[PDB]
Amino acid sequence: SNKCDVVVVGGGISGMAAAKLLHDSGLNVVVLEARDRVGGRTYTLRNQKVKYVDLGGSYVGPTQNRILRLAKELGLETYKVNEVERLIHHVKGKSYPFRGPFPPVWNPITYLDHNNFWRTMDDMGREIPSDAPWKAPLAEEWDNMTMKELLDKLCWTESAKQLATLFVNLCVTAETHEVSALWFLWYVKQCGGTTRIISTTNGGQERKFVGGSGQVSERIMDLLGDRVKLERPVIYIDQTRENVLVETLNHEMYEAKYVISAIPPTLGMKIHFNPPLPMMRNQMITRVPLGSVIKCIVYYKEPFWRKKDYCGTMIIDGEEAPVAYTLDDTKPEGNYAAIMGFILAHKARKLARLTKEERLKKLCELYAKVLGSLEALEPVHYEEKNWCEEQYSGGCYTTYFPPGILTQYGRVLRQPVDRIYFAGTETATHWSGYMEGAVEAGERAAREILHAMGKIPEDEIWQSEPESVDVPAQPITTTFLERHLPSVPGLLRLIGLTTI
Amino acid sequence: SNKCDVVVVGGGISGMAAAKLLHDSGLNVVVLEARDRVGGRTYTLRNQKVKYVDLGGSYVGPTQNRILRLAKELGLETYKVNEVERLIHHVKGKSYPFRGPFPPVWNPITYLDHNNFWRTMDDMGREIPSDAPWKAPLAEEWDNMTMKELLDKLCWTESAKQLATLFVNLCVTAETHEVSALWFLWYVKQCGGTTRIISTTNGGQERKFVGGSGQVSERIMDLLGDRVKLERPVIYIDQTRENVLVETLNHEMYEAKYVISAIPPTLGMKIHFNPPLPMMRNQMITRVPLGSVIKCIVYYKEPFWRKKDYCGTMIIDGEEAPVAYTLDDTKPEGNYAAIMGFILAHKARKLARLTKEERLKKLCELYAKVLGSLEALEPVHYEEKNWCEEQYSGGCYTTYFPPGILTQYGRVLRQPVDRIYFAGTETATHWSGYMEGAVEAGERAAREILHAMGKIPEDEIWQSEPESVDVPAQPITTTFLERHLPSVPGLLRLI
Ligand SMILES: *Cc1cc2c(cc1C)nc1c(=O)[nH]c(=O)nc-1n2C[C@H](O)[C@H](O)[C@H](O)COP(=O)(O)OP(=O)(O)OC[C@H]1O[C@@H](n2cnc3c(N)ncnc32)[C@H](O)[C@@H]1O
Ligand SMILES: *Cc1cc2c(cc1C)nc1c(=O)[nH]c(=O)nc-1n2C[C@H](O)[C@H](O)[C@H](O)COP(=O)(O)OP(=O)(O)OC[C@H]1O[C@@H](n2cnc3c(N)ncnc32)[C@H](O)[C@@H]1O
Ligand SMILES: O=C(/[C]=[C]/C1=[C][C]=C2O=[C]OC2=[C]1)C1=[C][C]=[C]C(C(F)(F)F)=[C]1
Ligand SMILES: O=C(/[C]=[C]/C1=[C][C]=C2O=[C]OC2=[C]1)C1=[C][C]=[C]C(C(F)(F)F)=[C]1
């Protein structure tokens, strides 16, 4: 066997952050990575037509201070996603340009319903502890409904229900009927709430890394040298003896004091355990699927949309639209003009049947209509990745919880199993599902092992992160009217009382 | 490498039934079984205290002609589950004895509501094709709601909603909010409907095998001999070369022309595939959990409940009861007297933390209350099995589909992947979830390979089964009033 202190299973950002912390603390680490590359759900493609493109995780923003600190220490820099010109909301076959993070509503009744929808998502979120969502006072009631059921109760207008549906589909690459309401409300609150999660400027989609996010995992592999073993899918973990034994598919055995599992929870099923996992984890890892998304980047000669005072952001409602959301993906130098779009949830399954050329044609026709621009029919290059086909991801962006699962099984997501500790973005408490959460979880799992070894005290396991000096976070604020305007049923109760 | 015609992954009833059919046709088969035993979600324990006890699947009944025929060929006999005396429905802390399969209602409004609930489950089932539930005319609408949401819509009384809840929990060992309404309605319809699935006499729980259901898998292993490889968990399947390569955790390599996957769909995740699975199967096998149950058998000196004209069936409402449903587990001679109970769904998760002795005390005190007998407090033995803990099952009885999954991914369950064909009870079209479905699916997957080999024509892949002579089915009937009484909102529209 190859002997070390800690085997890290998985060389995504989470495993690589865990391994780096352990290596920096003076332990002997090995990373066992299934693929011929590091980065996992991040993947930066390089070729002469695109220079570089993120086909996986890409965006970082204010309050994501751990990924910003890690990337900065590795010599990386960010740039701002283009949001100079107008956003577009495309609904019922027409485009409505706007500014500010939320598409505006003019109809007074529709305005109360929209305002109440976002307000109520955050009001419910404030009842949910980030580190223990199952402790919310109505956890059971909220976990036993889908997001579809919650929207049917909350939204008194079709306008608000349709926009809320797109919000769920885009945030968690799943249908409203697929996901627990408790879990979704937790997921949004642990990113800092509705405004922070949806925003480009001042939110999650503010920035990208110059040269691609895959550099985070690659530059850590460079620091670790031959400690990263590529094409070593882990098949077996045996904790019955004094040291843990970890076996790979390519017939190698690693011996360690502790293991960090840094893979999506359900991909733990690809490992045979001796002794068997405890009942709750054994069943949990069959109950937690990942979402479905194709990330598609269409290249153009020039960022022509900016000449029409459009930034490239399109929020597109409607079953026929393949893509519900786009961002400008033009390089910071202004060249390699491109539109990034997501094909979400059922559409990632429905349109996976088409050829690459057929998907490009449908996307160009959609963009031509939404942008009112024949130039959108003149692409120069196309790249795409359907994350649903990845054996060693299971989907993207992250793991969702169907109704009933988070209250029954969520307590064991990051509960150690003897000498196995659990990393991966799914186990984070702040920007779980993101590159930020991957760093939080990898460093927390590593510190749990440092504590087990008597190297640090228990109060150093969870560590706060200083605010980025490069990416300052503007606070989330509301107006008096946003806070106190009635809901639709609130207004009807007021009318009822006046008339009585 | 060990060379054969077909490798069957899994030595449950489905894999054993598939391997027996291929063997009988003259092919060289190997069965690779992860555990140190065969039988999978069937497990018969033998000891002097119980003689034998089914800790997994046990019951068979009319219309399950394939498991009855296979068991009869292997030399097995059935006996009837005791239903001579009265059933009990325990409601709001009191026992109400009854006869007939459905617990009766006396309040006129509650009566209409209960009648409508069962009738409506079967009306909806008649629009769901057994072999393609995703082709139901309302497939998306019904797949996008949980059973909890359907029961909220349908049930005007708490009485009906709570008994419907017990029905779901008992049939599919899952909460109403965990499961798709389309999938659950399919599940009931593909067992022959509400009457057939809930009934002991003339239904799914009519009979047990003399000596235990484990003998089905054990006696096929006896026939196959050293073709069955125990403690061979499959870790890797490679389809890139002329022959399929199957690798096990204990470092053995098998080469075959074809493979049958006879494991629960989600346990496909324990295998690394080269080339990778197609996208839809890759995601499907992450979306299909199994239910949660503890099967508990309390032994007594005598079947003392029979003296009070109770058969031992208990239907026990409410959150506090650990067990919602029991059957008499006494042997056909009246000895090894016992009550079988299930701890279902969230209760299996909640009560798993207790000791075996703590569960025994809770069950005995519940049974004393429900049977109104102090005799229930004097057990002579106890056996139990928590199926949630099994690495190579994932739970029991079967796989459930959460909302949205059956319409998006259902078509992929039995779609071959190059030279891998899919067996397992989850792929059956009649009593999927049962030992009957295990036999149907194993034999169908085996005949798909015989067709691939040019040995049989396409029309022989799916084969009908003659009715058992020993366990004939009687018709399910309804009354004029059951068919035509209004629903509660129906009685209101007339007002
Ligand atoms: C895919 C995707 C993700 C994504 C996104 C868009 C798409 C299309 N948008 C994001 C964004 O703009 N900003 C952001 O912060 N996140 C975004 N996401 C999510 C993000 O990519 C993920 O949250 C993050 O990358 C997850 O990191 P983590 O380290 O937790 O997980 P991983 O990347 O999946 O890495 C796991 C590794 O383990 C290997 N593996 C899997 N099984 C095994 C076995 N058995 N043995 C050994 N290694 C294994 C995987 O190959 C992977 O490298
Ligand atoms: C558990 C249970 C099941 C059950 C029930 C009560 C309980 C507590 N009551 C039933 C009843 O009264 N009547 C009835 O007809 N069914 C009842 N059920 C369900 C029934 O037991 C199942 O439907 C049936 O046994 C399923 O058979 P099938 O052959 O489809 O599946 P299996 O038994 O799970 O067998 C799978 C085998 O595969 C092995 N395995 C798993 N992974 C691997 C790997 N990687 N490699 C090799 N082998 C593998 C398993 O160990 C198993 O033997
Ligand atoms: O929810 C939104 C974006 C979420 C988002 C967008 C990209 C992501 O990449 C990984 O996680 C991601 C989350 C959103 C953006 C603009 C407008 C709206 C609104 F308001 F619903 F229209 C929602
Ligand atoms: O649904 C019922 C039984 C199902 C059943 C009982 C045992 C089983 O073992 C494997 O599948 C099984 C299914 C049932 C039986 C009597 C009454 C009721 C009722 F009516 F809901 F209470 C339900």
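Per Swiss-Prot, chain B residues shown: 2-496, in order.
Cβ from N, Cα, C; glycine included.
Listed in Swiss-Prot as a mutagenesis experiment, B:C5 to S is described as follows: No loss of activity. Shown in sequence order, B:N29, B:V30, B:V31, B:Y255, B:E256, B:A257 are the residues of the chain, 6+ apart in sequence, with a C-beta less than 8 angstroms from the C-beta of B:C5 (mutagenesis position).
A coil conformation is recorded for B:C156 (mutagenesis position) in the three-state DSSP classification, outside any helix or strand. Under 8 Å, Cβ to Cβ, and six or more positions away along its own chain, B:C156 (mutagenesis position) finds B:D114, B:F118, B:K162, B:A165. Quoted from Swiss-Prot for the published mutagenesis B:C156 to S: Complete loss of activity.
Residue density at B:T158 (mutagenesis position): 18 other Cβ atoms are found within 10 A of its Cβ, drawing on all protein chains shown. Here the residue is the original one, while Swiss-Prot reports the published mutagenesis B:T158 to A with the comment Dramatic loss of activity.
The DSSP secondary structure for B:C172 (mutagenesis position) is helix. For B:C172 (mutagenesis position), the same-chain residues lying six or more positions away in sequence with a CB closer than 8 A to its CB are B:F185, B:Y188, B:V189, B:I198, B:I199. According to Swiss-Prot, the experimentally introduced change B:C172 to S is described as follows: No loss of activity.
Sequence-distant contacts (6 or more apart, same chain, Cβ under 8 Å) of B:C192 (mutagenesis position) comprise B:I198, B:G205, B:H431, B:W432, B:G434, B:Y435. One mutagenesis experiment catalogued in Swiss-Prot, B:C192 to S, is accompanied by this note: No loss of activity.
Among the mutagenesis entries in Swiss-Prot is B:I199 to F, noted as: Alters specificity towards synthetic inhibitors.
In sequence order, B:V299, B:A377, B:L378, B:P380 constitute the residues six or more apart from B:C365 (mutagenesis position) in its chain with CB-CB distances below 8 Å. The note that Swiss-Prot attaches to the published mutagenesis B:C365 to S is: Complete loss of activity.
Of all Cβ atoms in the protein chains displayed, 16 besides its own lie within 10 Å of the Cβ of B:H382 (mutagenesis position). Following the DSSP three-state reduction, the secondary structure of B:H382 (mutagenesis position) is strand. According to Swiss-Prot, the mutagenesis experiment B:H382 to R carries the annotation: Significant loss of activity.
Cβ contacts within 10 Å of B:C389 (mutagenesis position), excluding its own Cβ and spanning all protein chains shown: 23. Quoted from Swiss-Prot for the published mutagenesis B:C389 to A: Complete loss of activity.
Packing around B:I199 (mutagenesis position) is summarised by its Cβ count: 21 other Cβ atoms lie within 10 angstroms of its Cβ, all protein chains included. Chain A lies within reach of B:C389, taking the mutagenesis positions B:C5, B:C156, B:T158, B:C192, B:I199, B:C389 and requiring a CB-CB distance under 8 A.
A gap of 33 Å separates the Cα atoms of B:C389 (mutagenesis position) and B:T158 (mutagenesis position). Reduced to three states, the DSSP call for B:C5 (mutagenesis position) is coil. Residues from the mutagenesis positions list (B:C5, B:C172, B:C192, B:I199, B:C365, B:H382) with a C-beta closer than 6 Å to any atom of ligand 4: B:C172, B:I199. In this structure, the C-alpha atom of B:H382 (mutagenesis position) lies 40 angstrom from that of B:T158 (mutagenesis position).
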